[PDB]
Amino acid sequence: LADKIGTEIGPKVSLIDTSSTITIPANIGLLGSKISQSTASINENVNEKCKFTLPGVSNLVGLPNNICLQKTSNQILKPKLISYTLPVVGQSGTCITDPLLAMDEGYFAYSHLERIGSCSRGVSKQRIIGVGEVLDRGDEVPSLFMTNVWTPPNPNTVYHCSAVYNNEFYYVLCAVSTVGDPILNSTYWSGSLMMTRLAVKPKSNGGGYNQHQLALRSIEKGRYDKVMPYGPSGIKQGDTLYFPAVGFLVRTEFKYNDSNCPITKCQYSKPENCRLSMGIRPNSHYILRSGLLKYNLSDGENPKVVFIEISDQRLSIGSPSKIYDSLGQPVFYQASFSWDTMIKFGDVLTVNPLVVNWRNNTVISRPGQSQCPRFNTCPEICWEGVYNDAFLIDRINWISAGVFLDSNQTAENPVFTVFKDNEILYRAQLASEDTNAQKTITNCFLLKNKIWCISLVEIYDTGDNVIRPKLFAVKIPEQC
Amino acid sequence: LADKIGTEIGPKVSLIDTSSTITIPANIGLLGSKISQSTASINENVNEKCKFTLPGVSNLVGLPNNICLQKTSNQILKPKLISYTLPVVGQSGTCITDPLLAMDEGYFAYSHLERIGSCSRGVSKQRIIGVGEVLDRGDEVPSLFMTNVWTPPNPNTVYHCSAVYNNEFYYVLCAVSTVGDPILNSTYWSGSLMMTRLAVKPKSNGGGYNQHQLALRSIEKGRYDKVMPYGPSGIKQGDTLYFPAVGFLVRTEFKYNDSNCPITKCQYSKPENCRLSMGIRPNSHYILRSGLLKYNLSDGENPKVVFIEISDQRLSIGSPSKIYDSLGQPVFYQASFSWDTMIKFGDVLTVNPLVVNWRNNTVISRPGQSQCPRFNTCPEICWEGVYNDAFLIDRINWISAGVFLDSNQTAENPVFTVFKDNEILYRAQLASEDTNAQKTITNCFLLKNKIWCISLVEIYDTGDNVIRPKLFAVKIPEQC
Amino acid sequence: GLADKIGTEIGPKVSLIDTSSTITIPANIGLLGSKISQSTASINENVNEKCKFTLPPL
Amino acid sequence: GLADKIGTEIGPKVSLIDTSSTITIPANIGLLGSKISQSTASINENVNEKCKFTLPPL
Amino acid sequence: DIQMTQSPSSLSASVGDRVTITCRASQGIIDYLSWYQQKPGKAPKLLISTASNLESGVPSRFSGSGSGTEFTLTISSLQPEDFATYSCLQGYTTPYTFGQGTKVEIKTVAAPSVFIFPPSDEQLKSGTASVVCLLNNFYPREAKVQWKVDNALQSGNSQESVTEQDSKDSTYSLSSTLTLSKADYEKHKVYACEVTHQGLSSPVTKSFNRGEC
Amino acid sequence: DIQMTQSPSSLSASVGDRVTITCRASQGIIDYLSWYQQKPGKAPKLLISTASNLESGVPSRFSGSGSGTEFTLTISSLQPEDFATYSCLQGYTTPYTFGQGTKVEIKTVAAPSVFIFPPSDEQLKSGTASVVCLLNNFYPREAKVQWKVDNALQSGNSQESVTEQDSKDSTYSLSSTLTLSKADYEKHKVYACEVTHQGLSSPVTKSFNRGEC
Amino acid sequence: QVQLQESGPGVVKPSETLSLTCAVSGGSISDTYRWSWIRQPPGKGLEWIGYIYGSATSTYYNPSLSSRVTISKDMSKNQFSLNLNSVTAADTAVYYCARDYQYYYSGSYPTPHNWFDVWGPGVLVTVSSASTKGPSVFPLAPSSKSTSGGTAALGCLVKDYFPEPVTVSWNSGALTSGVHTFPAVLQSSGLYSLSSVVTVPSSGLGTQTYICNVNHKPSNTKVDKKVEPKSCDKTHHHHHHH
Amino acid sequence: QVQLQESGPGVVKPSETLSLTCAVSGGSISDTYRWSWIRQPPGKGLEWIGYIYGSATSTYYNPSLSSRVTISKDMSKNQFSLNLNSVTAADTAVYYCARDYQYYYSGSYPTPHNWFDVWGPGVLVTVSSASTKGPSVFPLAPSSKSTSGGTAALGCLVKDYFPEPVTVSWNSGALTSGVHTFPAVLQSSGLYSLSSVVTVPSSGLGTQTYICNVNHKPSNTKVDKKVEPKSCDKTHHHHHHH
């Protein structure tokens, strides 16, 4: 029975793999693309040929969409799994790490690095990078729908992608690295990026239309030795993109005033920790300075990726930043990978140069592992923590929303909280109490003047023992 | 490894069977149904809300669609396999017998009795009975698209279905038989029919809408002891259906004048053969008299299936009849299962009672096995032959078209001929020379004022040794 | 009993899924794309025909 | 070598096809039905809005 | 017409062997085939109709499969009531053509005890003299007999007759006749018959002299 | 904190056995686990990091799998350089908590030759008298020793000391001490020690009398 | 059950009309859609001739025998005949009559599976110009060269008869073990001849009587010939008259 | 390769300050993001204490030892200390210093896998209030009851010393086979005592010299005691003076 399995079953199951995991979902996605392109074409035909003479899903815009603004203890939030429409669920031997979720005007993005076996030392199997459409299923509930899916030819050399929607296309910027993760092997990183355009409405024979992976022959760095994009989503300002990033500054060039290190209320902290925790290790050659990547499309055929650094007010180490256009003005999440374990997100006062009015929050923090746990403000040398973003869902009352891991050190219990800057209003426990989790990416939008939110929560499944990104469409309720 | 195959692979492959052969093609078909229902709804909305005031695929209709009317020997016909969009291709151990193909106004039908192993003594696995839509693919070439698929609960008791389109529904009439094939076990057949309505545009929750299998509590037979529908397709006259049929007349009641038996040009024939070949065996209790089933929907909730017998001019044994509305007037094929081995099809002069002007053809015949081969007109006692219909594609020059098996006795070499009543004009050899075949069902129509024809040809595949119905979309050419 | 299982409940069934998954269902999705294009061109010619205003001044 | 083959090139791959065939692709076809309904209601409200004539007599 | 070629024309196997008999057709019949077991001196008997059906009364050791142009008659556990003539028949068209037939024998090798018989004196009075060489209880049936007259091979005067296989010891009996006249019998002395056989390593030759009694 | 419970606390297996050592955690660590082989008198050595990696220098017979709350340290072909203390370590949060440890022994059963020693006369001059009962070259290490003084069990005056397993004959040596005073030594005659052992069917009891030399 | 039975001459001179008859017992030929004829040349395979309908008179014939074969009928006496005209020696065969059977599957498919279920017992019909003649029997006498390992054989040599068959039994049907009655061959002269021997222990020669019992019914010939050893001493007693 | 080495007192009286030092050779502590301390109570499992950054002075400590443990530093002399205050007898352990190692996978995930790669050779530190005392050695003399199957055992009984360890060799390091130096136990009085025997053939008693060579360096005590059989005849010669 070696011959039957080797010939009549083996290659046929390989063909069914290739078909029903590559070419059937790509054709259903391209089918939905033709649905939407057709509907846009006939609506343009009606707006031309019926405009007589005489002889959906969109992001948070400035409409007063009323939500619950009063603190309750009742379970008023109802989380909904919508992860089933994606290639989230692999087999039991693959761990799904390094995710992305990036929504703007209804057209998302989604990437993940599928590994083999363990989540850390596994071999990178593939890297889906795929844009799509945020929809509504038959119950007034959003759900994702991938139209265009691309994979790079060398999955070991694509790190830290950032993904911004731009005018019915989708521009995803990553980091080419043959020497490992450029945060880690930073002195030997080649200093090279690559941008891959995708189309959120692909076509039948759109070869150079769908995936035209651009070159980047000019990066405006400045003082910084290397620049890498770092964080899930960004904004567009017309033709100008803003990928979240980090800039590898040589430590001997980094100039910092140690009197600014807030050792006032804390006694176990020198004023020499705030400089040394700017790198991942206090004798590292480079220093992570988060920021943005101004990518204006109006520069011609070969544009320039310009690194904008961040303002030094409430400055810590380079985190996955996430600038997002919410209610008109960009809001800048920037995670807590350092001593400042409170949430560090705020409205953007000006984009170039990047000066972020950081919200003075004291109820939302992230679980750090060893030295810098949840609710630590003492300046200590650590590069610890996880990514737990927050989307601004109300600016009039300064309410935001995201999934946060309610435990001090063990990164567990992901809780969808909706919080003011000094009090958590209400919250939803997405899973069990000891459900170990990681990076959560929350994006919100309007489905028929209702604020829904998609929180990609990497939940460790206790059943088959690997990490899967589970989405959670959670409606922000109006009645309390 | 008995446990892994028995648990982790076996039931999962059973689930993938059920999904990707039942519920995924039914949902793609219902998806195409929603495409077409949506397009009809928006076209009605435009015809209402844009009709201002002041302060595809259709059958042969009366338009001069010019075709090649001159005899050539050049291969001007080009057959095209379009069988791949259907559940034709099973595995190598199933023989696909008892087919059907029945088109009217773009909405076909298709049934087949899937057996296990050999084509004759196998066990009936299932019986798909499924209507759909005739389309155009991206090359101006038609192809089928099944929307609604139904299977009876007891596949051993559904015999000889006939299938007529009626006003965006599809009415398929079969014969319930617990005692085998009612042609064969005719004295013990229960004499019971069942009609299964299908909708060519099904809906999401159309339970009693899609498959409302009607009862038949009143059959108007007349002299005939039993009545069974017998033949693939029929016509509608407004609300009135006409299923092709046969009527089991007791032989002692059958009155026939033996002087009418044409023994003039033939010496090996008594004038007593034309009466005895009216049954399948010259001492059989019943006699097969082909005809129609007038099913008018205007009789209320419980209509009556009325058997119309055929006129006795050029009378032989009951064959699968096929009445079909071509160029406005119904044309009545009625196969050669008897001594009259020439093709026996013609225009209908009147439907009730059925009097068919049989075309005096002498170049088209069917392969009979033993006693009555291709080109036999001597009246001999046989129930031999195969079904090779012909669709009227031109009435001005009386040209018709169908697939015919060009050999004397071995039912092989299916040839798509387009013939006048005294000369075959041109022809296409569909397969190799010794390609054994059976029942062929040819239906023609107009795709953008071009006469295309779908000939369901049961070709015996020499590779995996079972009979598969291969469709052949053949364009009737205009340039010779 | 393992060969009978793999030539009964796996072999023909995997061949059936292969036929249904690289011949049948991709062709139905391609013809459904053709249905989208047909439906779009049909409703566009319906709009180009039945939404058309002309009138001279009195 | 048969167990390694059936736990390498069959087992995870049949589980992948099962996940892709009773969870993923039916949900994409259901959301594509929802896209047809959304597109139809969108183009119907576009016709109900932008194809509307009224004028009093002069 | 349709020609039905079987392979092999004569197969030999012991009791309990797996016997596969073929019948290849010229034109492709679909499955319109029947298998016939013709016992010696008996009418043929239908075994396997439609190339896959076990008929009512035929035991389960007979099985058939194959369709198109190649057909298989499979005898799983061969039994001593199965050593007969097997024929195929096509029913797809008419004239119905049978195969040439397949002879089935028991593979039990045995060596012959060769005998020889001089003609009687009353036969010499009748005018002719037929020397008879006897070969009893041998296997295989295909053997070689040479008539030697004074150590010289004679050809053109030999008539051989071998019985059908006995159901007791499963072997064969041969009878060859050298029909010669009386004067040509008196013209020679030594009449020999050579036996070439599988179980016999050397060619066993029985002979007799005319003047010796 | 996170508690790391191993099972079993002390496993025993022969050379070439398949040894599976577990370490179950209280809170679910994802895969943040390391395995340590602590040889006696030596520093611990990293074996299997991240619960699935074979470290550079650790041979292929050591393998690890499992994540979440249940972990497996698998020793495929057990070797004589592997009989030591195995510990787990969680790195998911801080304080880093080790397991209690797993002791690994060689399954070679041997019976002890039991000895007993009277106290010396200079020890009697020192003021105390310690009777020493000796048990050499036994297996398993878990045994039972009863001090008997004039056929009466004494408890509360026993201090036992068993060596770690030798690398020569793979067995153990026991040493129990009955620390008693000089006057209480002179108050009795017979001092016995009972040995309960797996390889010994009967309880072997060595004894001596004070007045006997 | 329908039971067939052939009847007809086994002696037909060449270029004549064979006149067979398969009368049917256990069933009427008003039943049974077809009735056939099959011959089998000895040394060759079966081959089919032609059918008749029973209820009708329409025939089919094998195109290798199309211009010769006539199959006639008799509804009253339940028999159907065979008339092979201009017979040759190559038409020597066993003419089976056979009940034909049809397996119609799916009666919108009128191509049945065809086979034959009930066969007649057969009849050997040899086309020969020879006249009926009784056999000449001469014994195969045992000699000193007719010994092989304690076994001594003996028999009878049957010669010059017609037609088939003879029934050659040994000692009025009492001797069965060692009996081998050989099939007959056709001589160049046109007459039949077979051999028949028995192989007995060599110690039993001189004590047991062995007589072959030949019976040929079409010539009415019964021959009983005893097999004896050859005398060797009765010739060399030449008297010296002094 | 970085090579660690502990140093410090094995003698610490209770309720005092342990003063250890793990000086680092082969590498600087300006490298190496963390440096830890691990103790191991004998009879119990390993448990971790707390780390120090090397480049920084920020610490972490085990919350079961949070109010006691101080880990100090010395960048110049490449050493880092340990200060366990208010020591109890349950803190008797082997205090390993350990180089800490971090495995960062995917540097948008800053939760490393943590383990220890380079350990020091360890130091046994027992919290005891006893003073340093040399051992008292008395031989375990062989008797008639010290025989088992041709094997006769003998040894030395070491008693009443502090601290650990003693090195008890046999006949100036020449005797190795049969040598079993037992681990010491802590008495109720607070002093250490171990046993050490050798099992020799019973025919070798009276011909071979067996002397245990005890060496205790913190008390500077070297004892060599010969093991001899017990005399049995020298007591029963009571003289009858007539």
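What you see of chain B is 97-151, 177-601, where the numbers are those given in Swiss-Prot.
Method on record in the header is electron microscopy, 3.2 Å.
Placement of Cβ uses the backbone N, Cα and C atoms for every residue, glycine included.
A natural variant is reported in Swiss-Prot for this position, B:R248 to K, and the note states: In strain: Isolate NiV/KHM/CSUR38. According to DSSP, B:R248 (variant position) sits within a strand segment.
Quoted from Swiss-Prot for the published natural variant B:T272 to A: In strain: Isolate NiV/MY/99/VRI-0626. A coil conformation is recorded for B:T272 (variant position) in the three-state DSSP classification, outside any helix or strand.
With a 10 A radius on its CB, B:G327 (variant position) counts 15 other CB atoms from all the protein chains. While the structure shown retains the original residue, Swiss-Prot records the natural variant B:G327 to D with this note: In strain: Isolate NiV/KHM/CSUR38.
A natural variant is reported in Swiss-Prot for this position, B:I408 to V, and the note states: In strain: Isolate NiV/KHM/CSUR38. According to its DSSP assignment, B:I408 (variant position) is in a strand. Around B:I408 (variant position), a 10 Å sphere centred on its CB holds 26 further CB atoms from the protein chains shown.
Here B:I408 (variant position) is compared against the variant positions B:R248, B:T272, B:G327, and the shortest C-alpha distance is to B:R248. Gap between B:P151 and B:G177: 25 residues not modelled, C-alpha separation 36 Å. Proximity to chain F, defined as a CB-CB distance below 8 A, holds for none of the variant positions B:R248, B:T272, B:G327, B:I408. Sorting the variant positions B:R248, B:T272 by the number of other Cβ atoms within 10 Å puts B:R248 first.
Comparing B:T272 (variant position) with B:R248 (variant position), their Cα atoms are 6 Å apart once rounded. Looking at B:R248 (variant position) and B:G327 (variant position), their Cα atoms lie 21 Å from each other. Reduced to three states, the DSSP call for B:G327 (variant position) is coil.
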